[PDB]
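So the structure is just underneath, and the comments pick up after that.
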Number of protein chains: 2
Amino acid sequence: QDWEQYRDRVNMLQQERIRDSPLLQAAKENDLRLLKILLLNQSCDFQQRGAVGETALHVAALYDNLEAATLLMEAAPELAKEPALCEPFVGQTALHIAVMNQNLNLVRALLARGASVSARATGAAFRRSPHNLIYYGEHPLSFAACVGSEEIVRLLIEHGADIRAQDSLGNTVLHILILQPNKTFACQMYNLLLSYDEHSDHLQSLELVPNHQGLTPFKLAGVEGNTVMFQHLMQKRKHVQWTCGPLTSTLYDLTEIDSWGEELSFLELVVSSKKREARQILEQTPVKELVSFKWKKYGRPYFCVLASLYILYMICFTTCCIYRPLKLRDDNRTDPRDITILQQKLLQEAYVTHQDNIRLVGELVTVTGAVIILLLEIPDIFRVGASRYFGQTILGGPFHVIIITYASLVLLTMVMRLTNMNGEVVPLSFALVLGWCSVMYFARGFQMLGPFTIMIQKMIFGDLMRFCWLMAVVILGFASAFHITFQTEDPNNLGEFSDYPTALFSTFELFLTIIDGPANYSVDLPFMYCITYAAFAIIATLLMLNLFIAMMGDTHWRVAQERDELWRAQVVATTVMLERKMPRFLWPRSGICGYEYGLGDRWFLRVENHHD
Amino acid sequence: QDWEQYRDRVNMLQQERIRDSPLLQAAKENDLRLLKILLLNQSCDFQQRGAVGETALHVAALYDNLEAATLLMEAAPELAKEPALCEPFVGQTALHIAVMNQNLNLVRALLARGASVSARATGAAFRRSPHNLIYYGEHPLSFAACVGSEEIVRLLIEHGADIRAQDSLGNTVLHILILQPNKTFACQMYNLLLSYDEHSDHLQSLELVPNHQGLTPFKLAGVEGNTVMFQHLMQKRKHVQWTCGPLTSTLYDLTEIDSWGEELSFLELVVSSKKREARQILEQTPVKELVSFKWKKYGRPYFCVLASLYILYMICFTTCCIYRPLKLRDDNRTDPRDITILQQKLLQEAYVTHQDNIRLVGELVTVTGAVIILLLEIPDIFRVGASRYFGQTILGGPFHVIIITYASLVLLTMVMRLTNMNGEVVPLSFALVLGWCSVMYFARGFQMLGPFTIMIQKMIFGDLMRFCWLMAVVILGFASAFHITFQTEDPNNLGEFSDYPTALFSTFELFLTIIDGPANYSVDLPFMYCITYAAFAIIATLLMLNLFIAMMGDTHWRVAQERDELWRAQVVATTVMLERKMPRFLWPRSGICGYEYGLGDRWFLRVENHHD
């Protein structure tokens, strides 16, 4: 069964036992007079529970019923301390339910009895999933903070609610408020929980308490794509120096963005986030002024020096494919089967020559230039995880599938040599169509060439191959029908259709008008040919091509703001990708340090404004 | 280092010494009680300054602190007369800083002490640059005028501020108000400074005081593209004659637009301005009614007479290329190397003939028709400056690179004659593909043909050659992979790929479907050919061509208002370009003169309205 149909059984079987039991019936309906009388004559033993396993007070708190709920707590002393027992609802007590409803007087009544403010709700319907519409955490302080009810929030802290508790995923009360869809109404709540902070607990500040996967609530505001909470967490870390007219020289702290850490870099997590909204943190005023300083000062010359050691490499690999050891044809086997054109095979002559030694040192450059590419890509596979890394389209994208299968086919051609294999022309032709089309990677600078090469990528996955599933059928339709008409005829006159793997290939060419329409006006073609071909020229090359241009012409202004918003996030992905690699010799640390103009040990970045 | 990182050192090193010095610490924080006490026991010698070099009063004026600033001027008599000394902040006194903040009582206190209202602020952070967010000039009267604080403006004039002073660039107080982004709020200020005018200084009016590069503030309102200040400066120079119902016959002055000057023409500077907004002065009501009078009356017939002396010239140059002295082939060298087709070379026979004398007078027309083009373009290079002139796209554009390299190749062909050189067919083929494609210049009239020939120019720089950087790679990818498969084979059967400069050229043709797909069905092509060619027909001629049509199809309605706004500014550029050239015989001066209907010596233009 699906889980969606499993919980629909439980939420409806609960509604049966409320109808069956007379005590639970009056709780929902606020029948006070029954609940006074039915609790006199042996007030019912409260293991009498629903199929979920809840007491009468959980039913009385699930509905807005003050007066019936208080009469149950007077007769029964301990209903505030009982959990539910069904597996998607484990531990949800009456205090978890009264807080959710924002019921002001019922929470006051429950806390007067001493209900535990540290009860976990560990059910399978409270954890975060794409098929649960709420994620409010486990502790009841977290329930009050997410519903925007500030009066219950300050009421629980006065009774012992600890703002430093964590749920099973590790999220504290601050991690959850960033994960809420109501973005602009949690900033009022985040100011409140900092005033209740102990300021005694050394655990360093609550803003720096880590998740299980390592994210602090500052660092989680970036990954989530929360542009409102990012500015709020930055008001603590800027200093205003002077205001001279319209100018204002404010001074940002730059420590939780200038992370000098082994793998938890803030600028890595923002660009490699799967959330679409994370590409807008990169335009906020302490960050946009930073990654346009790394790029224009250092990241642009090191990416133009290194994009011409890769043109001078691929121009050293084609001139060692052209010059390759072809002897003369030492055989007369081309005279049988006059259909064959073939001539001179191969050699083993890198040694005995005057111009295969200049060719030799042009090969060992290409041999030890395809092992360096394997040493800079393979240990970068495991860090991201081999399935995110080949598909992000920003963090490299599908230019790491090409750049490895280029460097793998240079090493095969070495093993095709030194053992005297024959088909050396098969990897050399796959290397040169992939090796040059990887030089197209280095248009990630060059604002001119930049956003164009995304559109090639976006029209080869989205809009070309949905045109090609419905044309592997039309060129199987007509191509297997031209083979039938010319199966009778002679192949010496109009012999484009002589064998069935070329019946498909001549018809795929006729689709593109590359080959002309096959006609011979000195002979009688069969009459069935000119009917099937007058239908092929309307479906294939009026309609199906001129509608593919139109499909290309309207999905290009839909992606108008979206490829240009994606290019500026592809310069930031290049700058952090280089800062892992190049050694510390190159790249002094960004920002003016502060131990000589002595305030501390932090590394600052100065940005001045103009009030328009 | 960058200059941007250099000033971030200085603005932060200043903030250190404020923390270090106890006197400067209390000035920022408005600690009045410390500043009373610390100035009793040897009030500190005010060469004690920041790293910029400022006194305590500059720090007290940099913040909104009235009471601390007055206590410093009572103890120390001369802090109003001290400048800062750091090179990007030279000369900025306390009065330059109090005016910027729009502090009303502190400026009153400084002027009561006699601070100099003529102190220049000659720092390197006040000059105009694309990396300084303000340009407010140097004198403190200019600081008050730009911040929109009219009360400080009239206060400084009463104490001796001279509205006729100039800064290092030469801009007066009126030149700066036109350069401000707050356009519609300086018109209220420009009325104010004219009422304070002396009207005693012969220097003719303040509206006519020149810059260092010659621009008056009227003439600077056009170059900058300020459509609001242009109408305000024109209200002084129009006369209303009568109002007859809805009609109103107003009469414009037309003297600072009718400039009869050597090089400072108002209509030249507006069209050749690099600012984008300058193409909207040409639609204002005293100017749009002028350049549609020069064009429709005189500028249209002189541009149609002269665009048919250039068709009757290029039709006299092709019929002297067709008829050229070819003899018969006097050699049998074409019989060796039967691959050669060649035949009859050349002569020296312009003399001995009956029909090379009619050809002779058809050559001397083309010889002395390519020296006239050199005499009308070369002395026009130096006037604009050889780097603006070849790239404006309005003031001629790239039809002066063609029209000179046409007239240069007619003179080479003369030197290829008279000395008996051989390769005369090499300049004649470059002259005829450039000489006709320069007749396309004369679609700058003809509203039909007009805006079309801009779009050819805008799709040959913007959108064709960003398609060609990523296809010098695909036709180097496949073309160097077809040479590898047919390097074995014999060139007599399927020999499109026989030499590597034609392996590129057959594959560039296959991209455009011009040449058919190279196939020969009577022989066995290698099997590797039909795999590499089934990938070439999808990448090159489904995807890459049909996406170039789509790129052409969506960047054409972006430039929809923008090529038609650019054509009407290309008729105005032609009209003033002709008025330099053609002599005074042709073209009586525009507008009705006024010494016979005697008011003055000015030349007027009458325009009547209709109130809708």
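In order, the residues displayed for chain B correspond to 27-638 in Swiss-Prot numbering, which applies throughout.
So this one's electron microscopy, 2.9 Å, going by the header.
Cβ coordinates are placed from backbone N, Cα and C, and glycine is handled just like the others.
DSSP classifies B:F425 (mutagenesis position) as coil under the three-state reduction. The Cβ of B:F425 (mutagenesis position) has 18 other Cβ atoms within 10 Å, all protein chains considered. According to Swiss-Prot, the mutagenesis experiment B:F425 to A carries the following note: Decreased inhibition by the synthetic drug econazole.
For the mutagenesis of B:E535 to A, Swiss-Prot gives this note: Minor effects on Ca(2+) permeation. The structure shown keeps the original residue. The Cβ of B:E535 (mutagenesis position) has 15 other Cβ atoms within 10 Å, all protein chains considered.
Swiss-Prot lists B:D542 to K among its mutagenesis entries, and the accompanying note reads: Abolishes channel activity. In three-state terms derived from DSSP, B:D542 (mutagenesis position) belongs to neither a helical nor a strand segment and is classed as coil. Counting only residues at least six positions away in the same chain, no Cβ atom sits under 8 Å from the Cβ of B:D542 (mutagenesis position).
Here Swiss-Prot describes B:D542 to E, N or M as a published mutagenesis experiment; the accompanying note says: Attenuates Ca(2+) permeation and Ca(2+)-dependent current decay.
In Swiss-Prot, a mutagenesis experiment is listed as B:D542 to A, annotated with the note Abolishes Ca(2+) permeation and Ca(2+)-dependent current decay; no effect on monovalent cations permeation.
As annotated by Swiss-Prot, Ca(2+) binding site applies to B:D542, with the evidence given as experimental evidence.
Experimental mutagenesis at this site is recorded by Swiss-Prot as B:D550 to A, annotated: Minor effects on Ca(2+) permeation. The Cβ of B:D550 (mutagenesis position) has 15 other Cβ atoms within 10 Å, all protein chains considered. In the three-state DSSP classification, B:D550 (mutagenesis position) falls within a strand.
For the pair formed by B:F425 (mutagenesis position) and B:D550 (mutagenesis position), distance between Cα atoms is given as 52 Å, rounded to the nearest Å. Of the recorded residues, B:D550 (mutagenesis position) and B:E535 (mutagenesis position) place their C-alpha atoms 23 Å from one another. In the three-state DSSP classification, B:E535 (mutagenesis position) falls within a helix.
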